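Read the structure below first, then the notes.
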Amino acid sequence: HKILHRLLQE
Amino acid sequence: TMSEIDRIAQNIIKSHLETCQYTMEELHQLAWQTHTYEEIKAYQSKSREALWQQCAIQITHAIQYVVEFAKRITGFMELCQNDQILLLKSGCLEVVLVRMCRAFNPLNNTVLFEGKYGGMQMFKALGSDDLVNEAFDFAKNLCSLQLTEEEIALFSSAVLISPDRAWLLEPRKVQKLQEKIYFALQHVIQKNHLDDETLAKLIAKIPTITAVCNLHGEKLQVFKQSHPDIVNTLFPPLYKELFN
Ligand SMILES: CC(/C=C/C=C(\C)c1cc(C(C)(C)C)cc(C(C)(C)C)c1)=C\C(=O)O
């Protein structure tokens, strides 16, 4: 979930 | 505590206002404008791989806005990160489907796609009329309820904040938040609908929403069989991550 994780924290 | 219920409702309504791909203002300006015959022909002339790529991009765009929607709901961000991820992975497309209804014209059965409204025939190249038909049937049906933006905001948040998703580590915390959301929605509905059963009708559609999204997964799986290279090197990275 690398991308989803990044967006959640963006 | 009624103050908490109102705070939660207002927070969700505000997030919805700020995070739909299409604001009510933009939808109002479009006024159901449809794609021209030339544009429709172009869509029908696209290869299956080409049109799938375009659809994956539009779907990913909408999903990105659902992530933003969740990030602005205070109660959602209070959940452990593991469950935040699970709720988004399992429910982002379901929220997109609910939102799609805002951009659907029930009089001619057209949906907003790449800037203009188009009918199911615009998606012929997908070779998935059943998915299109099921999505359109759901939209037509939800539109018949004539929901307000506040109701769509709250209902979409309940679809996302579902305590029944598999693998959730703290399902009770999700349940408690969803209960508060439904309590708020129950009251909001009183302002716009005579049918005090509207909430019941909405909750009854939950399985249908999941069914449509699972069909999307099924179609994608077959597409991957025929064009594995397209999915791995052409589809949006997030789309691949969520539906592999
Ligand atoms: C405008 C918006 C979301 C729109 C959704 C669209 C265009 C869409 C299109 C299809 C096809 C390509 C098959 C017609 C399928 C689906 C799913 C959800 C059923 C998978 C959604 C969102 C917003 O404004 O926030």
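Numbers in chain B track Swiss-Prot; the residues on display, in order, are 219-462.
Placed from the backbone N, Cα and C atoms, the Cβ positions cover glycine too.
What Swiss-Prot records for B:222-460 is domain 'NR LBD'.
Quoted from Swiss-Prot for the published mutagenesis B:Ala280 to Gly: No effect on transactivation activity. Cβ environment of B:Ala280 (mutagenesis position): B:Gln239, B:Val314, B:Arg317, B:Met318 lie under 8 Å away, each six or more residues apart in the same chain.
For B:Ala280 to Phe, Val or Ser, Swiss-Prot lists a mutagenesis experiment annotated as follows: Inhibits transactivation activity.
According to its DSSP assignment, B:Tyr457 (mutagenesis position) is helical. Taking Cβ-Cβ distances under 8 Å and a sequence gap of 6 or more within the same chain, the neighbours of B:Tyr457 (mutagenesis position) are B:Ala274, B:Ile277, B:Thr278, B:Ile281. Here Swiss-Prot notes a mutagenesis experiment, B:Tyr457 to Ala, with the remark: Inhibits transactivation activity.
Taking the Cβ of B:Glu459 (mutagenesis position) as centre and 10 Å as the limit, one finds 15 other Cβ atoms among all the protein chains shown. Quoting Swiss-Prot on the mutagenesis of B:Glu459 to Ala: Inhibits transactivation activity.
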Mutagenesis positions whose CB lies under 6 angstroms from ligand 1, from B:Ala280, B:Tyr457, B:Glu459:
B:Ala280
Mutagenesis positions, contacting chain A; criterion Cβ under 8 Å; candidates B:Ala280, B:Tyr457, B:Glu459:
B:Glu459
